Amino acid sequence: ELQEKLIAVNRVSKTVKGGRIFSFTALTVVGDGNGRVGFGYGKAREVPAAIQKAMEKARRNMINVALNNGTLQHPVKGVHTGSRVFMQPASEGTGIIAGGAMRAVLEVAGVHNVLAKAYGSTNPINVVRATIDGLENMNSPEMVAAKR
RNA sequence: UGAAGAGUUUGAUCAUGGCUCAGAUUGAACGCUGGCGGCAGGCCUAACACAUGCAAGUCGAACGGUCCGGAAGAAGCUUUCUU
């Protein structure tokens, strides 16, 4: 079924009237591998509590990437905040060439081959958001045709 | 068919920005150590001063003499001497 991948976890600390209260954040990527992706980022007083809470959120917000022969339909450049992500389809045998943030989201996405690169801000939280956004704008000739 | 970044200026955050890191290479040197073989390679620093040896000849099918060698003569032998 759905497979989860732990993108990254941060300690995250903040000053409050009384001392320091620690809350852990966690990026999780849920995907079956046949076209469905899911990003989740939830916090919690405990690491595992955040991880699980994250997975639940990831499964609540999924996207149906229109995969084509282990690749995508066309290159896309999504720009979230200061972060920027680019994607480019590639023939088979190239492999998923991209950062851990994007790759993990692409692997579960079912993507078998793709050429990508991170631009601007390298923030892992902003890049994953940019990646998913790009996976949404993805359109196929069928959609475009039926769209026009 | 071709592009992963990370650490550090905050109490914490974002941005700007400088510095820094794992790799590969070098007709190298230095330290500890060191068995064999093949191929390759060796003043990268003063035109500073230099002992000693060595770094171009070849032709007598161009011509007259010495040095080295062979052969034949005048002689009984030797010396000497001739071609």
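Using the numbering of Swiss-Prot, the residues shown for chain A are 10-157, in order.
This deposition comes from electron microscopy, 15.0 Å.
Cβ coordinates are placed from backbone N, Cα and C, and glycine is handled just like the others.
Annotation comment: Swiss-Prot describes A:11-74 as domain 'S5 DRBM'. The note that Swiss-Prot attaches to the natural variant A:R20 to L is: In strain: SPCR9; spectinomycin resistant. Not a ram mutation. Looking at Swiss-Prot, you'll find the natural variant A:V21 to E noted as follows: In strain: SPCR7; spectinomycin resistant. Not a ram mutation. Here Swiss-Prot notes a natural variant, A:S22 to P, with the remark: In strain: SPCR13 and SPCR15; spectinomycin resistant. Not a ram mutation. Natural variation at this site is recorded by Swiss-Prot as A:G104 to R, annotated: In strain: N-660; suppresses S12 streptomycin dependence. A natural variant is reported in Swiss-Prot for this position, A:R112 to L, and the note states: In strain: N-421 and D-1023; suppresses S12 streptomycin-dependence. According to Swiss-Prot, the natural variant A:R112 to S carries the following note: In strain: NEA-319; neamycin resistant. Here Swiss-Prot describes A:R112 to G as a natural variant; the accompanying note says: In strain: NEA-314; neamycin resistant. Listed in Swiss-Prot as a natural variant, A:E151 to S is described as follows: In strain: B.
Between the C-alpha atoms of A:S22 (variant position) and A:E151 (variant position), the distance comes to 48 Å. For the domain 'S5 DRBM' (A:11-74), the DSSP-based tally of helix, strand and coil residues reads 14 helix, 36 strand, 14 coil. The secondary structure of A:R112 (variant position), as reduced to three states from DSSP, is helical. Across the fold, the C-alpha of A:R20 (variant position) and the C-alpha of A:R112 (variant position) stand 23 Å from each other. In the three-state DSSP assignment, the secondary structure recorded for A:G104 (variant position) is coil.
Within the same chain, the residues at least 6 positions away from A:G104 (variant position) whose Cβ sits under 8 Å from its Cβ are A:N122, listed in sequence order.
For the pair A:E151 (variant position) and A:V21 (variant position), the Cα-Cα distance reads 45 Å.
On the backbone, the CA of A:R112 (variant position) and the CA of A:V21 (variant position) stand 24 Å apart. With every protein chain in view, the residue among the variant positions A:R20, A:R112 whose Cβ has the most Cβ partners within 10 Å turns out to be A:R112.
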